[PDB]
Amino acid sequence: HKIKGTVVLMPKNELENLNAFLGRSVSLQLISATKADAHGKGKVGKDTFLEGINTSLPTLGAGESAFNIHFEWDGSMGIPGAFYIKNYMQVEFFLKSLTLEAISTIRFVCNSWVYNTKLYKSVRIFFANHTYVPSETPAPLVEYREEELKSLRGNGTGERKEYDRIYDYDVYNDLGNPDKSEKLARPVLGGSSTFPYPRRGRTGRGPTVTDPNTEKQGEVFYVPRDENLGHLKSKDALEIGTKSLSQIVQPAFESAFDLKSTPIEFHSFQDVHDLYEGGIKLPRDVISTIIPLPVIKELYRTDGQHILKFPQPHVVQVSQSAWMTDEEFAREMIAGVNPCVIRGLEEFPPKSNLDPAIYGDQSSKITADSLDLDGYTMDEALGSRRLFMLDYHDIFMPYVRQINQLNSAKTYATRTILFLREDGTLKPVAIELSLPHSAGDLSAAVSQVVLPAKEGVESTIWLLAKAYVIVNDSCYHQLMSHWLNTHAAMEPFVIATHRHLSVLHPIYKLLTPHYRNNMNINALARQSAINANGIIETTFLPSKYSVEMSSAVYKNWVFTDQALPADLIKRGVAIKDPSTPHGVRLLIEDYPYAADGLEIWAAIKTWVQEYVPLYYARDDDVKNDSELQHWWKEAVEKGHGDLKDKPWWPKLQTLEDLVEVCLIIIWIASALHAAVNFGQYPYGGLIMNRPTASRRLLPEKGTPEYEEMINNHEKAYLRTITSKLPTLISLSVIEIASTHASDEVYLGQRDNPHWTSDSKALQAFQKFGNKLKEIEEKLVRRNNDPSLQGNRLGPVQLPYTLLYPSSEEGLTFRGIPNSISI
Ligand SMILES: [Fe+3]
C-alpha cells in the first residue's frame, strides 16, 4: 500500500547534521496525473515526511544526501505526476530529485532551492520528467501547469526578493547612478526610438530620488532564485569576479599608482611581457588584499608578499613578436577573438552612408593605384572576390567627436582593406583613419591613409594605424559581437521561456540548458561591468558612451541574420550554393571560424530537426500550441519590443519556423558566444595585440611626439594605447571570462540523464553528442593539416581550437558551453 521514494537534496552549505531534515522538517505530497477531484485537479495525498538517511545508494554526487520516504498511495489515486514540497526548517535547501519505485520508475528532476514554507505564497510544485505539449497535458495536471506559469510571471510590480521565482522584463535603466553624481547619469537604454535595446530581467528596486526613470542602486541585483547558480567549489563562482575586481581589486591597484609604488606607465614592450614572466612588484598590503579573494586569487601566481604574475597568453607562447606581423593582424579577423566583422568589398573606393553635411565629405581617400595586390589590378581583385574590409567608418564616425572630447581618449573611425592572396591568406593593404570635419571644428587633426611599411618612421606609423584599428575592433567586439549579440540579445528569450513554456514543455526542455547562468552573469554585469564608472567604461575607449553605442548598433540587429549562413552571406564572405554540404560556398576557403562554425551549426540543426517532429507532426500543431504562440509573441513584442515592427521576425506558424528559431537561439547561446568569448585572454592578454583604448591621435611632423616615433617607437605605441593601470584591470577581467568553470555543461551534455522520460528524445540527443565528438576529430585534422597552417595557426602558431566542442576546466582556448555562462 506504500510507494517507496528517495529524496536527494543538498544542504545550503554545500553550494555557498543531516538528522535535522527528519522529524517534521520536510513534507512532500504526491499529486495524481490520472485521478482528479470534482474540479478536475489531480488529487493530492497526505503530508509525508522524510523518514531517514539512505546511505546505501551507489554514490551520490558530491554534496548530495539521499533520504528515504514512503507514500500511502493505494492505486485508486492513480499514477503520480507531480508533488508539493514544504520546508519547515528555517534554512533553505537545494532539492535535486525525487524518485518513485515499483510504480508505472517515476523520476522528478527538480534542481531547485526550497525556502521556508512561510516565504511562499503558494506551495512549491514539481512535475515528473514527462514531456507534453499543452494539448497532451494529462487533464488532472492542466490547471496545475497553467497556475505555475502564472506564478512564475508575477504581476509586474514589487521589489523582487532573493527567494522569488518571478520572471519579467524591464529596460536598462539601472546602470546610471545619478543620486551619487550627475556625472554618473546615463540614458535609459530600451523603450525609445532614440535608444532601442533588448529587455533585461525585472528587479523592481524602485526609483532613484533624483530621477524617476532610473532604478536605485542595490547591494544585490536580483535574478529568479534558480538562475543564481551555486557551486560546489568557490573557485567555480567565476561570475562574482567582476564585482570583486571593481570594488576590491581596482582600488587596491589604484593605491599602488597613487602612492607611486610602481611606474605609472609602461616604458617598453618588455615592461608588458614582464607581467607574465617575473611579474609585477606591488605593495605588500596590495598583494594581501588580493590573494585571499575567491576567483580573483586564481588569476595570478604570487610569492604571497610582493609579486603578481599573470599567465602567459596563448598568442605569445611560441613567438613573442608575431602579433606585430601584418599576417597575424589580418589572420585574427578570421580566426581571432572577433572573427565575424570582416566583409567582402565589391566596389572601390569604399562608400559611406553617412551625411556629409554633418561629418564633411565622406569620400574615401584610399587610391587603388597605391595598393599592393600581389600584381592584381583592382578590377581583377574585385571580380575574383579577393577584396575584403574591416569597416568601422560608419559605425564609429557618429561617436568620434564626443569620444575625442574626453580628456584621455582619442580615436579615428577606421577602415582596413584586405586582399585575399593566392596562397589563401589575408594581407592588409591600407588603413584609413577618418575624423569628422565641420565648419566649427577647433581641432586641426585630419583624416589620413596609412599604407604598409616595414622600415623607418613609416613602419611605426603603420603599426600605430593597426593599433587604432584594433581599438575600434576591441570596442566593437566587447560591446557588440560579445555583449549585445550574445549576453543582451539572449536574456529576453530566457525570460519569455520561463514565463510561457511549462517545465513540461518540449521546447522548454530543448532550450533551457542553453540559458544556464545567463541571467546571473548579466545581472552581475549590470551591477559592476556595464554600470556607470564600472569595468567597461573605465577600461575601454568610449568611457561613458560605451553602452549607448551598443544601442545604436542594436538598431541594425536582425534576429534571422544571426544564423551563421545568413551572417556569412550578408557580410559577403560566402555565397549561397546548393551543391555544397552546408548550402554556402566560402569566399575565403580557409576561414577558420566560419568553416568550423558551419560544422557545429549543421550538427545543432540535425538535432533540432530530429527533436521537433517528436512533438509536432504538422505545421498546424505549431500554430495550435498556445504556450508556444504566447512564448514567441511575448519574446518579440516585449523582450525585443523595440524591434517588434520589423518584417524579418519569423511568424512561428510552421515546423520550419520552429526549427529555425530554436536553431538560432541555440547557436547564439553556445557556439557564437564561445567563439567570441574564450579567445579574449588568449589573444588579448598581451595588451599590444588587443588594445582597449587609444589616448592620442597621430603626431604632427615637427613635434616631440613625432620625434619619439622615430627614436622610441615602443614608447610611442604604449603612450597611444591603454594605460598600465586600466591594462591591469582589463587583463584581469578577460582572464576570468576566458576561464571554464569545472562544473560547466558543454554542448552535447545535460546536467541530468533523465531530463525527459521520452526515449526517442534521449536517443536523438545521444546521436547529437556522438556527432559533436566526430566533428572534434575533424577539426583536429584541420589544425594538423599543413596546408591550412597560414590561417588556422598563423605566425603565432596558435591552432584554432575555439570551436572544439569539448574542454577540460580552465583557460583552455577551446570548448563550447551550452550557454552564455561567463
Ligand atoms: Fe561572455
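In chain A, numbers come from Swiss-Prot; the residues present are 6-21, 31-118, 122-839, in order.
For all residues, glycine too, the Cβ spot is worked out from N, Cα and C.
Positions annotated as Fe cation binding site by Swiss-Prot, on the basis of experimental evidence: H499, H504, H690, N694, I839. In three-state terms derived from DSSP, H690 (Fe cation binding site) belongs to a helical segment.
Here Swiss-Prot describes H494 to Q as a published mutagenesis experiment; the accompanying note says: 37% of wild-type activity. Annotation for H494 (mutagenesis position): same-chain Cβ neighbours under 8 Å, separated by at least 6 residues, are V354, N355, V358, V693.
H494 (mutagenesis position) falls within a helical segment according to DSSP. Under its mutagenesis entries, Swiss-Prot includes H494 to S with the note: 8% of wild-type activity.
Record note (Swiss-Prot) on the mutagenesis of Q495 to A: Reduces catalytic activity. Of all Cβ atoms in the shown protein chains, 31 besides its own fall within 10 Å of the Cβ of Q495 (mutagenesis position).
For the mutagenesis result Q495 to E, the note given in Swiss-Prot is No effect on catalytic activity.
For the mutagenesis result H517 to Q, the note given in Swiss-Prot is 33% of wild-type activity. Cβ neighbours within 10 Å of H517 (mutagenesis position), excluding its own Cβ and spanning all shown chains: 24. Following the DSSP three-state reduction, the secondary structure of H517 (mutagenesis position) is helix.
Taking Cβ-Cβ distances under 8 Å and a sequence gap of 6 or more within the same chain, the neighbours of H522 (mutagenesis position) are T148, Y149, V150, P151, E644, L645. Quoting Swiss-Prot on the mutagenesis of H522 to Q: 1% of wild-type activity.
Looking at Swiss-Prot, the entry for mutagenesis of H531 to Q says: 20% of wild-type activity. Counting only residues at least six positions away in the same chain, the Cβ atoms of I682, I683, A686, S687, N835, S836 sit under 8 Å from the Cβ of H531 (mutagenesis position).
Cβ neighbours of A542 (mutagenesis position) (same chain, under 8 Å, six or more residues apart in sequence): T259, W500, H504. For the mutagenesis result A542 to S, the note given in Swiss-Prot is Little effect on reaction profile.
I553 (mutagenesis position) falls within a helical segment according to DSSP. Here the residue is the original one, but Swiss-Prot notes a mutagenesis experiment at this spot, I553 to G: Reduces catalytic efficiency 230-fold.
Looking at Swiss-Prot, you'll find the mutagenesis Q697 to N or E noted as follows: Reduces catalytic activity. Mapped onto three states, the DSSP output places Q697 (mutagenesis position) in helix. The local packing around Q697 (mutagenesis position), expressed as other Cβ atoms within 10 Å of its Cβ over all shown chains, amounts to 26.
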Answer in whole Å: the Cα atoms of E21 and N31, separated in sequence by 9 unmodelled residues, lie apart by 17
Using CB under 6 Å from any atom of ligand 1, narrow the recorded positions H494, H522, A542, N694, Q697 to the ones that qualify. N694
Comparing the Cα of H517 (mutagenesis position) with the Cα atoms of the recorded positions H499, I553, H690, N694, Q697, the shortest distance belongs to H690
Looking at the ends of the gap, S118 and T122, with 3 residues missing, what is their Cα separation in Å? 6
Give the sequence-ordered set of same-chain residues, not counting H499, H504, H690, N694, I839, with Cβ within 8 Å of the centre of the Cβ atoms defining the Fe cation site. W500, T503, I538, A691, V693, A754, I837
Could you check which of the binding-site residues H690, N694, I839 is the closest Cα neighbour of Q495 (mutagenesis position)? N694
Between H690 (Fe cation binding site) and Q697 (mutagenesis position): CA-CA distance (Å): 11
